[PDB]
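Peer 1: Mind having a look at this structure? Questions to follow.
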Amino acid sequence: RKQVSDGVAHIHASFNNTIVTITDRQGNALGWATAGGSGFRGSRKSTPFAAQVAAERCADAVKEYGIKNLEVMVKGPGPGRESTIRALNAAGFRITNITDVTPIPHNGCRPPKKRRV
Amino acid sequence: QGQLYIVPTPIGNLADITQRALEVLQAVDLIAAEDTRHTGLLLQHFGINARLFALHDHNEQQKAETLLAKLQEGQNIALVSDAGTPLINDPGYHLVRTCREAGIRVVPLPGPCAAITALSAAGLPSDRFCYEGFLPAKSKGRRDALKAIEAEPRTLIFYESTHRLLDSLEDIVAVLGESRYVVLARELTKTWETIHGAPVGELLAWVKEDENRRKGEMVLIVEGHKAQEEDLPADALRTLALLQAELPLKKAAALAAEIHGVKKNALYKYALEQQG
Amino acid sequence: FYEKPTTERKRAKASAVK
Amino acid sequence: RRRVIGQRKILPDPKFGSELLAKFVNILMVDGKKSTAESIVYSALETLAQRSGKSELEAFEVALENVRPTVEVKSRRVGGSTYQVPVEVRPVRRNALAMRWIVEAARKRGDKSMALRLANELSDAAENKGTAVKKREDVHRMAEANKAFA
RNA sequence: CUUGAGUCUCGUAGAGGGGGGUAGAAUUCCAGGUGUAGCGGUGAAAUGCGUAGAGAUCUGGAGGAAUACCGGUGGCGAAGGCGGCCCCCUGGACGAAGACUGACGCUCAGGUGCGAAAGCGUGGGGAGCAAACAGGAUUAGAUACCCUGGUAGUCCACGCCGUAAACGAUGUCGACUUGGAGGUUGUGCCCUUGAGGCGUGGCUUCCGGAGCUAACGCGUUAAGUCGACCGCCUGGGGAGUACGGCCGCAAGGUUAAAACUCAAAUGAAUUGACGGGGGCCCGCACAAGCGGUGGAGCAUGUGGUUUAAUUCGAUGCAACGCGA
Ligand SMILES: [Mg+2]
Ligand SMILES: [Mg+2]
Ligand SMILES: [Mg+2]
Ligand SMILES: [Mg+2]
Ligand SMILES: [Mg+2]
Ligand SMILES: [Mg+2]
Ligand SMILES: [Mg+2]
Ligand SMILES: [Mg+2]
Ligand SMILES: [Mg+2]
Ligand SMILES: [Mg+2]
Ligand SMILES: [Mg+2]
Ligand SMILES: [Mg+2]
Ligand SMILES: [Mg+2]
Ligand SMILES: [Mg+2]
Ligand SMILES: [Mg+2]
Ligand SMILES: [Mg+2]
Ligand SMILES: [Mg+2]
Ligand SMILES: [Mg+2]
Ligand SMILES: [Mg+2]
Ligand SMILES: [Mg+2]
Ligand SMILES: [Mg+2]
Ligand SMILES: [Mg+2]
Ligand SMILES: [Mg+2]
Ligand SMILES: [Mg+2]
Ligand SMILES: [Mg+2]
């Protein structure tokens, strides 16, 4: 609506789900989509296909704003890391740079006990 | 092709075995037993030799297929437990179900049962009864289980161990009240056999008088709830208390009465009495 | 434990380097 | 492998540019039988108009629409072992792989010579017959059936 | 008397120790903006969070705990142990060249001190983690892993506890005994030209000779050749248990048997099965296709029914158009 035409895409990748959001330079979100929110459900459907579907849905929702150039941030690992990137690039978007902003701790807090399976 | 036999065993008195059971044990090729060693000793006392198979709940299902295959080969398998009869708080459910669904004859044999033996001499109505087996070992779980069966009008049969008799009795006193009549039957068919019936509080007090009275295995017979309708439903009271915690007293009582369809005056009086 | 994996990784010190 | 190479360039057919006809028999070359097929295609199509009631001009490729596969088996080394992992049919094997297995069962299946086998087995496709079409019914077993592990 | 052992002068490296500051990342929580139905979790789920607006993103603030990269078979410490950066206090070790004292030394039963983690007492602190515990799932029902939470505990100050596979399963000190390849700190000389070459010290890692060892293996940092002193052991179970003494708030710790019972227990190494630990090489074994059986009717043969017999043998991979 505001026709800013410039924004940044935040991607949060997790072993169980992936989240894609679009915001402006001031951090104000405009639209978002998730793999679980795009018809898929369960970890057995957490493949990069669901991630790209969610990215396409987010792009369709945010197309009303007329964004053309996006700076994309990657948060954490996950199958839907590059799939979301290509999905949003294919939806008429001009990529600028890929920034990895995964929150790596400097051994501050003790990690939860690892699984025994 | 061969049939499966559910042969009970004595509950502590060797002399309490049936002749048909001995004949079946000597007439079968494999005997599935809870603890081979135990059964082995029992078989030796009667001079019977046969094959023993370790069948307990831990590996029940795992070996159910093997037992089914053995039965299909025309062999006769007899199932026994350390005591009493199988399938009553003893392994055997999965094997019996597999045999039944596979079209294999099942021949049960009458025999000792601790719950039935206790009930016969319990001195309480036996027309209708509910067997519950062991109670939860945890205090919270035990209290919840006791509360769920508080309103049961039928006689209740429970199994009990010397390790938690005192705690279980205390929980019963707290939940069902000391006015309830309970019968404790200990070491049936043994030298120290003792059946004592009394109010729960009196029973507890008597048991605590001497540790010797809480030694061995036990069965609890609880008289069913009396046919009294004066007391209002407990669920309505619980809902009213929760709504009072979350909402004002008047709205809580109105909502509880509306949902449960009961008189509001009685609920309000009970709430006021509890608050006071 | 959070320390056993570190010891297991350090055990490979003598795998093929020395 | 880091990079992959495409298919080798091959010249077209000067007569009519029928790649399907050329690939039908070229893969099956043996004992110098190319001359037999070359001299048989024209002779067969001359009389096929009355032999089968249709001419091999426009009806030669009207019952092969289902031949074109959508998923093909590729031996890919993943997880430390070989697996199918059916991916979209790339042009390298979309048609060549399916074409190489057409005359594998319609070669000497009731005639003493290949004079009439090659043309008749394909002309019969217009009458709910033939074998090139049913071949696609076997690839579906390993595709769209094990998505949990693929 | 000066060679052992020490003192003085100069310099070197070091997560050595105690105390106080401060820095960055991250987790959690609180609050604001944008934004809107999901988020979280799993093998799949559910409990859990969310329209009184979560998760995502941004912007402030609070708090506790730990110090990514450097980082290394690297370094320091008697051992336990010690990792951001800075300051104050402080211990030890090593190297060059001298001067000094002149056996002042080594080892130590008792004794004294230090001593991982868990635990205890008092008073604080509490982000994350997490015994106990609650709930979900699974089961006919359980237990058990798995999931969501979560209390001690984990942190600080003082005091107690004095136990570890507290291990290098190797007590401390001194001397003698072929050699290579490193790492890490010194220092002397040659053009340090420099990284280099020539030597000379301390610590430390790997291979290996003689010798030793039951073998494994050790091998100048010995488990080799000797010397001084101390501690400890003489079958397995009973049992590091009982009784007593001492120590402790408690948990318990330390010292420490006997009856009875068995003819073994145990160490190293060798041979094969096992195996899924693994890797490798083969065989329409699999891969990619060709044609069949099983679908239907026949003929033969088998298992069973009947019969007076339907003779008997093989009747899992090695039988059923087999003996015949
Ligand atoms: Mg037992
Ligand atoms: Mg039993
Ligand atoms: Mg320091
Ligand atoms: Mg210093
Ligand atoms: Mg301090
Ligand atoms: Mg912060
Ligand atoms: Mg050192
Ligand atoms: Mg002098
Ligand atoms: Mg001493
Ligand atoms: Mg501690
Ligand atoms: Mg305690
Ligand atoms: Mg404390
Ligand atoms: Mg406290
Ligand atoms: Mg539970
Ligand atoms: Mg947990
Ligand atoms: Mg938690
Ligand atoms: Mg010790
Ligand atoms: Mg240690
Ligand atoms: Mg030792
Ligand atoms: Mg060994
Ligand atoms: Mg060596
Ligand atoms: Mg030795
Ligand atoms: Mg002895
Ligand atoms: Mg002791
Ligand atoms: Mg004592």
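Since chain D takes its numbers from Swiss-Prot, the residues it shows come out as 3-152.
A Cβ is built for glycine as well, from the same backbone N, Cα and C atoms used for every other residue.
Looking at Swiss-Prot, you'll find the mutagenesis D:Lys36 to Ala or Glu noted as follows: Defective in ribosome assembly. Among the mutagenesis entries in Swiss-Prot is D:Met116 to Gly, noted as: Significantly decreases affinity for its own mRNA.
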Peer 1: Tell me the Cα distance separating D:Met116 (mutagenesis position) from D:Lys36 (mutagenesis position), rounded to the nearest angstrom.
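Peer 2: Cα-Cα, rounded: 11 Å.
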Peer 1: Near D:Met116 (mutagenesis position), how many other Cβ atoms are within 10 Å of its Cβ?
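Peer 2: Result for D:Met116 (mutagenesis position): 18 other Cβ atoms within 10 Å.
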Peer 1: Tell me, how many other CB atoms lie within 10 A of the CB of D:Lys36 (mutagenesis position), whichever protein chain they belong to?
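Peer 2: Its Cβ shell of radius 10 Å holds 13 other Cβ atoms.
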